[PDB]
Amino acid sequence: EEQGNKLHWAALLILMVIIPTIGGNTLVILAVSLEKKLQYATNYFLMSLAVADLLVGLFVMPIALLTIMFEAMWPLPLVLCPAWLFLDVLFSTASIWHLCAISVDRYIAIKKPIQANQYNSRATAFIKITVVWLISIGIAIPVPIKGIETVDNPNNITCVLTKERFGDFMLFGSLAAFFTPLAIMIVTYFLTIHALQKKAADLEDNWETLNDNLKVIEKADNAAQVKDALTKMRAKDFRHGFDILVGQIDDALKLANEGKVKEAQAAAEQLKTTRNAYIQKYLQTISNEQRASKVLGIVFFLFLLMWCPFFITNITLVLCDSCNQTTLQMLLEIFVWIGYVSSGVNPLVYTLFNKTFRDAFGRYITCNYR
Ligand SMILES: CN1C[C@H](C(=O)N[C@]2(C)O[C@@]3(O)[C@@H]4CCCN4C(=O)[C@H](Cc4ccccc4)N3C2=O)C=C2c3cccc4[nH]cc(c34)C[C@H]21
Ligand SMILES: CC(C)CCC[C@@H](C)[C@H]1CC[C@H]2[C@@H]3CC=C4C[C@@H](O)CC[C@]4(C)[C@H]3CC[C@]12C
Ligand SMILES: CCCCCCCC/C=C\CCCCCCCC(=O)OC[C@H](O)CO
Ligand SMILES: CCCCCCCC/C=C\CCCCCCCC(=O)O
């Protein structure tokens, strides 16, 4: 009885994990770098996430792949062991916290439509990116500092974190790298649902007010009613609609003061084609916001879902004393790769819902770059 040979698994992983990861993230980086249209603040998150996922595919996965074909033994120099473990925890944690930063960033966009200057957005973006990387470095730093337990005649050292030396880090590190942002994203999810629901209402409320007052105006016999039902209505591109409407209200009110109801009611008629222009525009944005938020929700949920097996089994392998550790480890060795896949192809799947990105990709796969 023997372990056997796992060459076919290695081949499989090279085919359906590493290549997808590298190719996908490369495409995203190329897209953002080449396309002028795509060079705005919020896409710099994506580029930062892409690099993180790209580096996992270049430096982390192939070593993880080596360790699979040479047992617990560590063929590389010992010094590269804590380094590989550092980069692994670093990049993996970064990809998760990146999605949390995007989630919250997108919520604030919906809630606070104003204050969206690109000039500020770029700086603010960079700051956020840097914070995410700082949080990642923070979470990953215990590994190299603690070091690995160290030889007789040869070196029989296995490159792995032990439950005796890193049980806490595994527990609190898991809490820090996965469950915290998960909670944050859940809260953000519900805040976003509430935000949109709230947004939809106020619009219908103002529609109602306008319609009601216009109804009052169009049936008015005297001037007092017209003048009365006009002040109630009086309550860069954003302020333009305000100036226009308020201007028209004042124009009609100026006629109402004159006592020319026939003129005012006619001026009020023009307000219909005016409200229909801004209500139909404002009511259109929330639709896109809703569709977008739904897509991001599903996609991000799938990402989070594919990481559960690892961190849950991780904490269980630490806490559960009665559980069979052999099977738990055997499971972990798979769940690690399921996680690698998750983070590996995430940015691509996400950006594939954008026509610009998607077209760019289509042009890049045929090797045009023009
Ligand atoms: C994907 N990556 C995997 C990586 C890892 O397990 N690397 C080793 C080398 O591989 C193991 O899984 C092997 C395979 C099967 C048996 N193994 C183990 O038992 C122990 C896990 C363990 C240690 C102590 C106690 C319980 C379990 N392994 C290891 O140390 C650690 C990560 C991590 C740990 C803590 C916080 C984190 N945030 C992000 C991450 C991360 C990224 C995340
Ligand atoms: C695993 C080892 C043996 C080989 C792995 C090589 C990988 C990195 C190769 C295989 C297929 C290659 C991709 C094939 C096609 C494209 C589209 C092109 O417009 C830019 C690069 C890109 C995205 C390549 C990036 C590198 C790539 C993903
Ligand atoms: C084993 C020791 C660990 C390291 C082993 C590495 C093995 C990687 C194998 C193939 C490299 C292929 C290189 C492909 C790099 C693509 C980067 C790319 O071109 O994207 C940059 C961007 O497009 C520009 O703006
Ligand atoms: C994009 C499609 C995703 C590709 C699927 C890749 C998922 C990886 C699956 C399992 C890898 C197994 C590696 C561990 C070796 C032992 C395998 C075993 O005993 O079953």
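The first residue you see is number 1, and the count goes up from there.
Just so you know, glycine gets a Cβ as well, placed from its N, Cα and C.
A mutagenesis experiment is reported in Swiss-Prot for this position, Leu85 to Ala (Swiss-Prot position 132), and the note states: No effect on agonist binding. Sequence-distant neighbours of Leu85 (mutagenesis position) (same chain, 6+ apart, CB under 8 A from its CB) are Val143, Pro144, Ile148, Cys159, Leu161.
For the recorded site, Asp88 (mutagenesis position), the DSSP three-state label reads helix. According to Swiss-Prot, the experimentally introduced change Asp88 to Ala (Swiss-Prot position 135) is described as follows: Abolishes agonist binding.
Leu161 (mutagenesis position) falls outside any helix or strand according to DSSP and counts as coil. The annotation ergotamine binding site is assigned in Swiss-Prot to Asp88, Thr93, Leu161.
Neighbour list (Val89 (mutagenesis position), Cβ cut-off 8 Å, at least 6 residues apart, same chain): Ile139, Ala140, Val143, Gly173, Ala177. Where Swiss-Prot documents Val89 to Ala (Swiss-Prot position 136) as a mutagenesis experiment, the accompanying text is: Slightly decreases agonist binding.
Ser92 to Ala (Swiss-Prot position 139) appears in Swiss-Prot as a mutagenesis experiment; the accompanying note says: Slightly decreases agonist binding.
Annotation for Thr93 (mutagenesis position): spatial neighbours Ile135, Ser136, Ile139, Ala140, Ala176, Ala177, criterion Cβ-Cβ under 8 Å with sequence separation of six or more. What Swiss-Prot says about the mutagenesis result for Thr93 to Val or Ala (Swiss-Prot position 140) is this: Decreased agonist binding.
The Cβ of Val160 (mutagenesis position) has 13 other Cβ atoms within 10 Å, all protein chains considered. The annotation that Swiss-Prot gives for the mutagenesis experiment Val160 to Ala (Swiss-Prot position 208) reads: No effect on agonist binding.
Quoted from Swiss-Prot, the note attached to the mutagenesis of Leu161 to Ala (Swiss-Prot position 209) states: No effect on agonist binding. Strongly increases dissociation of bound lysergic acid diethylamine, without affecting binding affinity. Reduces signaling via arrestins, but has no effect on signaling via the phosphatidylinositol-calcium second messenger system.
Here the residue is the original one, while Swiss-Prot reports the published mutagenesis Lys163 to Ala (Swiss-Prot position 211) with the comment Impairs protein folding and stability. Strongly reduced cell surface expression. For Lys163 (mutagenesis position), the same-chain residues that are 6 or more apart in sequence and have a Cβ closer than 8 Å to its Cβ are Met170, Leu317, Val318.
Taking the Cβ of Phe169 (mutagenesis position) as reference, residues of its chain lying under 8 Å away and at least six apart in sequence are, in sequence order, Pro142, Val143, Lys146, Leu161. Quoting Swiss-Prot on the mutagenesis of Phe169 to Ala (Swiss-Prot position 217): Slightly decreases agonist binding.
In Swiss-Prot, the entry for mutagenesis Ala177 to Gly or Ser (Swiss-Prot position 225) states: Does not affect agonist binding. The structure shown retains the original residue.
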Mutagenesis positions whose CB lies under 6 angstroms from ligand 2, from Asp88, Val89, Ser92, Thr93, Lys163: none
Any further residue of that chain within 8 Å (Cβ to the Cβ centroid of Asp88, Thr93, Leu161) of the recorded ergotamine site: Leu85, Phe86, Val89, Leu90, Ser92, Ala140, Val143, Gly173
Alpha-carbon spacing, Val160 (mutagenesis position) to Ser92 (mutagenesis position), which is rounded to whole Å: 16
Cβ-Cβ neighbours of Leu161 (mutagenesis position) (radius 10 Å): 17
C-alpha separation across unresolved stretch of 23 residues from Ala235 through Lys236, Å: 19
